[PDB]
Amino acid sequence: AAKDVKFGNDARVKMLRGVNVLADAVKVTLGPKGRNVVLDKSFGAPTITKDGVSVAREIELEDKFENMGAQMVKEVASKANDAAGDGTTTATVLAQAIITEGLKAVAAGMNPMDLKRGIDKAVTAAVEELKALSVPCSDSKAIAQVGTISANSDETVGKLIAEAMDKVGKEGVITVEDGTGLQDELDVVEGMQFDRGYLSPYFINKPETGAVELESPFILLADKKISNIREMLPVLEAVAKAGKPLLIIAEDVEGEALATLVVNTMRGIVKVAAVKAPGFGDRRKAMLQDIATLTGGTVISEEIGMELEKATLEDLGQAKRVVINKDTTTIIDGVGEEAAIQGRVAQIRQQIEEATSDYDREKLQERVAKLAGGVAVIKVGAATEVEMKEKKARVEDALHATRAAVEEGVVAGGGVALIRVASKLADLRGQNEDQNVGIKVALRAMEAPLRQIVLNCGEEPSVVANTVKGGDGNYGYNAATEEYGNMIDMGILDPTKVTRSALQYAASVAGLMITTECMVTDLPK
Amino acid sequence: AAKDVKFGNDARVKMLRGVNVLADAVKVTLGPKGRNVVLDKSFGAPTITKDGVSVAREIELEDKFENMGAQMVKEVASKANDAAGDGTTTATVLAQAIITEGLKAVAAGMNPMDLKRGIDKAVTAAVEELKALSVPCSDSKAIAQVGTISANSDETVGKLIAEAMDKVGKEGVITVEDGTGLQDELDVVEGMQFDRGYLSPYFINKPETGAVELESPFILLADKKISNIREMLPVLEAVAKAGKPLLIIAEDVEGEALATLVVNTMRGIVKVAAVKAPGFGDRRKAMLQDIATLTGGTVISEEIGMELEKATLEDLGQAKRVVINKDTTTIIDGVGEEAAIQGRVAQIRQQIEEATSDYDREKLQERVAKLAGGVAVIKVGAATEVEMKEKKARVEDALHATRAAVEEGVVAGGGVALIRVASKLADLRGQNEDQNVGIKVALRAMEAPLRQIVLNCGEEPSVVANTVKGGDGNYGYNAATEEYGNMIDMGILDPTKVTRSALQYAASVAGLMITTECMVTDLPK
Amino acid sequence: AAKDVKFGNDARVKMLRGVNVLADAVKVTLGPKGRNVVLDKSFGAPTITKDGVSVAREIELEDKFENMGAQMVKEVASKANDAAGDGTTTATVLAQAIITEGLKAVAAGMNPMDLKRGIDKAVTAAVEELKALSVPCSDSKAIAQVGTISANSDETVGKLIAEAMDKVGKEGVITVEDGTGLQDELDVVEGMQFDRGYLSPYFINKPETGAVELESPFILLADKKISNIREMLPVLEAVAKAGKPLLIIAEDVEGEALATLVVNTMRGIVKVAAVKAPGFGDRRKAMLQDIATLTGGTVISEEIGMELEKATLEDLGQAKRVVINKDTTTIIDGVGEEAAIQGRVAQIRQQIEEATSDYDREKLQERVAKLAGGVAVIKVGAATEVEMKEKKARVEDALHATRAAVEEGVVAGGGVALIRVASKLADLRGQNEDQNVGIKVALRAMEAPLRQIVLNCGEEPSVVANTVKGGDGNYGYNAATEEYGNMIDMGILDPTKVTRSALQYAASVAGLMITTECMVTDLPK
């Protein structure tokens, strides 16, 4: 259709206004004295939340240009939460800060490209300074402390996570499930996890987590692409009876076929969910088999001349529970016989011997680790269905936090790590004055989080920022107690990874917007 | 319906405004310091791109006359990218330049026809001057260098392309595919390629490339036109089962029949794609047979009295992969027996002997070259599905660039070749003063690309243009390093063919618009 | 009345717009390729002029805030012309440049006060650099060259001015008058000149020069302030008859009395003009007497008990011609007896002996220099009343130019001195970044004059500016011949004083505007 095209300054102010609505809406929730945001609902009572992510999801503006602005930072900011399980709100306020000043410099006639180079240079320096400030979290004692802090001071959760990582390693698969009732349970079972999300939402039956959860599902492994859903009918009908959900793991499930699955499972007849097979090329055919052996299923490939129409329930794999993400699938408690699974592991370990390469070797180790490592299952305690669901949430979060802390350590939270890191780059310079401004723009932005946190407390940002900068190390401002001291000792910290991702992702979208000269959108007509 | 008819000056200003929106939106991306353009989407997050072609595709104006202006240059500009795999954006800014000044001359009362003659004379002169400036790219050493520069300094790609051309000649068929995983692979298989694109989009299952890609497809060769899709049913049902895609190569597939194919393959039942048989007349019946032998299929012609209803899967040809373009079809790895294929080649080679003509001789050689030459298949390396897809893209582009460089050489990029070439035509004259103005209009326009590139860098076009014109040879301005020197040595160049096509195509649509006196479009009602 | 009060940014944009109308209207006349500006008249034919000063005088804007903007630079810019007889237009374009960028920096959030300090620092540096660049003009050979260049290459004028300065010194009083017909005449007569302008316009009878010119006037010297014009009547009636103009030199002439004088001389009855007595305190009573002796008049002071009512024509002084300026009064050819005048000089020279101070000594020398020095009278040649009036104008201008050149030398005109001077201050720095921006703002502005001159020629400013900056010394661009070379040798120069004043006055009003936060004006109601 006819488009409305905006340029330079007009385009920029629109974007600015868009992110201002987004950021302004979200940042009110930042910090321990964060405010409530009321999100309306089509039917029922409004939602009252302090969850910056929930607010961000609801933001859509009427002005198409302003909306594009909001949707852009809204998008990369979410990339942060995906990478470290936290930081979107931070990334959002950081973005507003860089963009606001960056755009001012542009309007003042400064070179957009040089401004961007400066911001980027400052960010790289800052990330290094961040690694230096970072404190390790390698032993279970630390792992537990961090988990406890994440679970809102619940030593139980901290303990659980530490025990779980002790069982499968701090890089091992760990899942959480509702408990059988009062008292937690930690079990390691035959399972696996690969990087492939649902082939479309709709399959999502747990919107709170935006996840697909199947119970006692069959598993169809097909080494091919599915176009004509007719091929499936005979098998789907079989799965229809037996009343069990079905997970389709194919090379791919195309539009129409996928549409059929969504519609039909949505009508109660047959519950299905599909995801692409892990990896590509040859390591794909191999992994598809691993899952088969792990779940006791039979891979159905055209090469050998097998057909889907002739596939029976006996060809299907099986597991007690599968969980599908926006980009992850995890199979829990596969039926596969330990004899076959363990034997399969043996075959792969010889491959590693006969391995005439390091790459081919690393890939084989990855597979055994999956097949042999299993899956740690944390079953959250209870005493009333409500508390049980609430604790399960804290555990899930504490888990993501701990996982990140184990990868890159921790740093002073409350936004002081960022302001501390910037205070050290006071002499960072670029190749020209525009680049210098860019650097100052970024460093100045790194104070946004703290300042916002302080503003929410009803205090004076300039003063607290001034004082935190005055000290060094992990000396900061505890927004909760409204007292200064060592942020780590006071137990106020963020995984170095979350702060890093928030900053890099913010700096990314900000740099893109600052170097945008034209916007195209449909005419409001 | 009732039309709105505009004339002379009114019609012209409308067109000018239309191309100004187009060009202005697209040219911001030009050069190494090109800016981002944000393209909105109906669902999801906006697209942020620096790809002039992507932006152009989205441009459609509300004012019908202004829109016709945009669609016109938008159309011939794309012809450039088709001819040399690059240059649309350049063509677009060149068109804005010629049109803007050309229209000024017209409003000043100058003769449109003489202005056009002058522009054309200047362009012809410029293209010759361009050939002179051109440096050859005939040996694999050069082929590799160019490919490397196109792949963004990836010697790997350069090497691959050079090896591929060494295998099938620099005028041979070369295709790229996803690899089996880490490490590239170059294979020559039985294949062929003819000049016939898809019989309609929709078949397109790879919009990124606007191509049709079928895997392990059957191939129906029918020496006739298909009207009643009923004739097909028996065969389509057969292809329906077996679950394999089908490529229809007929004399033509008419409206309704074609419609049916699109609808049904879009519903998952049977994947089809059709294209016209190569060539016309008698050399058509021959080529249709070559494909048959190459793919082990049987041509179905009415002449011999064969019927489509009685055609079985066994009559169908077969290949591992076929790729259809906007105007090209390439068959990869045909099943045809080497005994039959090679024997077929023998028959055609005797034809060349018994050839009582040069034309008839050239046509026969073309056929054997296709049948005997095969197809070089480059399988892009890997290590993660993402990097693999990204490298595959660079290879595909590098390939188009190298192919063009092999045909006509290279010249100083960054827009300096054009400005250099124009600096030499300072004395070019026409038959009258109007024609002289036309010549100056074109020469002046040839500076648009460089000037724009410089403007995007935040520098002064007048000065850089002035300096580049002051020197000679391939002395220019490296927009990346923002330093002067030899453009070729600094490795900043464009295939002479891309610069030539960009200019000729721009000059074409510009000449047409300058000589337009009336515009007709539907009433906005 | 009720006021309309504007603040910060709103106030600033208004001012900017106001000076933009002013500067934009005036700068089109700058340089040898200056354009014409058409100024309308209430009755008659429009005025077509290339005189930046004439255009400036006519500029008054409808929007009160925008108007205040224009009136401010319009005001200090004229101060330049007053100080060096030239430079208002330059000062105006310089002001637009500094203000435009200065305001941008402010909107970008930079400190107005620091920006102002930087501009000022750069200007001080630039004025010193200007003195260095300056070439002396001390001997009559130079004096003549400069005058010739100012008179538009008329060696005659140059010769005249040189002869005149040789007669009374280069710091002596020189006046120009219409000639007796063909062939110039240079004569030195008894006369004097002091720093006191007309007590109000209206007296002005030569608007072209904004001057008051009386022929064979009487001169009333009254050492008192005149309130009741009644005191005058007896004397005015006496001057009424005799039909001679009258110059009133009193301590002051108050409103009503002054009003009466304007009205009555405007009705044809008695021509009068009044100005304040020179100096103040005691040196005032002395100087008043000098004028008396020089003009053969009697000072009328109340101290001695004299009354104005009892003053007769015999008490009045007399001279052949007096010329009154906006702030200068010069008496030409006083009737005073040489015996009395020369004797008076003797008395003052003994004062210098008995002088017990350097100050008191300097003041006494000043007086004798006036009394003893006399006044050089240049009577412009002729051959037709028209040419005579036109030459008289060139002489008057050439005179002002030469006078200034004799005081501070000359520098490369065509705007190159300013751009040259700035090219040397590339490393000038302040105390903080804001101050540095200020310095760059000023240096950048110093290019405005040249750039504008080049733009009027239809050339590319960026290029010519780039080239002039590339060289050194007085190497510049001759806008007339449109060729580079030594500006002084090519005879294109400006008195160092004019360039200095233009820059300092521009920088002054610009600094004031940049540091303005509130504007108050009457409501348009």
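Chain B is numbered as in Swiss-Prot; shown residues: 2-526, in order.
A Cβ is built for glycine as well, from the same backbone N, Cα and C atoms used for every other residue.
What Swiss-Prot lists as ATP binding site is B:30-33, B:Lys51, B:87-91, B:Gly415, B:479-481, B:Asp495, and the listing cites experimental evidence. Cβ neighbours within 10 Å of B:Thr90 (ATP binding site), excluding its own Cβ and spanning all shown chains: 27.
Recorded in Swiss-Prot as a mutagenesis result, B:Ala2 to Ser carries the remark: Complex stability is significantly decreased; when associated with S-76, same residues as in M.tuberculosis. In the shown protein chains, 5 other C-beta atoms lie within 10 A of the C-beta of B:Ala2 (mutagenesis position). Secondary structure at B:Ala2 (mutagenesis position), taken from DSSP and collapsed to helix, strand or coil, is coil.
Its own atom aside, the Cβ of B:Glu76 (mutagenesis position) has 11 Cβ atoms within 10 angstroms in the protein chains shown. The mutagenesis experiment B:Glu76 to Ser is recorded by Swiss-Prot, whose note states: Complex stability is significantly decreased; when associated with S-2, same residues as in M.tuberculosis.
Take the CB of B:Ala109 (mutagenesis position) and look out to 10 A: across all protein chains shown you find 8 other CB atoms. Under the heading of mutagenesis, Swiss-Prot lists B:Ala109 to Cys and annotates it as follows: Forms inter-ring disulfide bonds. Prevents ring separation and leads to the formation of high amounts of symmetric GroEL:GroES2 complexes.
All protein chains considered, the CB of B:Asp398 (mutagenesis position) has 16 other CB atoms within 10 Å. One mutagenesis experiment catalogued in Swiss-Prot, B:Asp398 to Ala, is accompanied by this note: Can bind ATP with normal affinity, but is defective in ATPase activity. Binds non-native rhodanese, but cannot release the protein.
In this view, B:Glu461 (mutagenesis position) is surrounded by 18 other Cβ atoms within 10 Å of its Cβ, with every protein chain counted. For B:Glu461 to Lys, Swiss-Prot lists a mutagenesis experiment annotated as follows: Temperature-sensitive lethal mutant. At nonpermissive temperature, the rate of general translation is reduced and a defined group of cytoplasmic proteins are translated but fail to reach native form.
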Ask   = Rounded to the nearest angstrom, how far is the Cα of B:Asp398 (mutagenesis position) from the Cα of B:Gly415 (ATP binding site)?
value = 18
Query = Which site among B:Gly32, B:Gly88, B:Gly415 has the most other CB atoms no more than 10 Å from its CB, taking these as binding-site residues?
reply = B:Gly88
Task = Mind sorting out which of the recorded positions B:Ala2, B:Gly88, B:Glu461, B:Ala480, B:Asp495 are close to chain C, meaning Cβ under 8 Å from one of its Cβ atoms?
result = B:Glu461
Inquiry  = Measuring Cα to Cα, how many Å separate B:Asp495 (ATP binding site) from B:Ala2 (mutagenesis position)?
reply    = 47
Query = What is the separation, in Å, between the Cα atoms of B:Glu461 (mutagenesis position) and B:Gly88 (ATP binding site)?
reply = 24
Note = If you rank the binding-site residues B:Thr30, B:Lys51, B:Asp495 by how many other Cβ atoms lie within 10 Å of their Cβ, the lowest count goes to B:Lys51
Query = Taking Cα atoms as reference points, which of the mutagenesis positions B:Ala2, B:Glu76, B:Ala109, B:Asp398 is nearest to B:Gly32 (ATP binding site)?
reply = B:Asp398
Request  = Take the Cβ of B:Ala480 (ATP binding site) and count every other Cβ within 10 Å, whichever protein chain it belongs to.
outcome  = 24
Message = In the three-state scheme derived from DSSP, which category covers B:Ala480 (ATP binding site)?
response = coil
Query = Say you check the Cα of B:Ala480 (ATP binding site) against those of the mutagenesis positions B:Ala2, B:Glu76, B:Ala109, B:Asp398; which is nearest?
reply = B:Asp398
Inquiry  = Considering Cα atoms only, can you say which of B:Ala2, B:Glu76, B:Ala109, B:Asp398 is the nearest neighbour of B:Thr90 (ATP binding site) among these mutagenesis positions?
reply    = B:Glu76
Query = Say you check the Cα of B:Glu76 (mutagenesis position) against those of the binding-site residues B:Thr30, B:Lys51, B:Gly88; which is nearest?
reply = B:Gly88
Ask   = Counting distance between Cα atoms, which of the mutagenesis positions B:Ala2, B:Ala109, B:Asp398 is nearest B:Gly88 (ATP binding site)?
value = B:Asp398
Key: Pairwise Cα distance for B:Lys51 (ATP binding site)/B:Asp398 (mutagenesis position) [Å, integer]   = 16
Key: Spatially closest candidate among B:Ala2, B:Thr30, B:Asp398, the listed recorded positions, to B:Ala109 (mutagenesis position) (Cα to Cα)   = B:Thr30
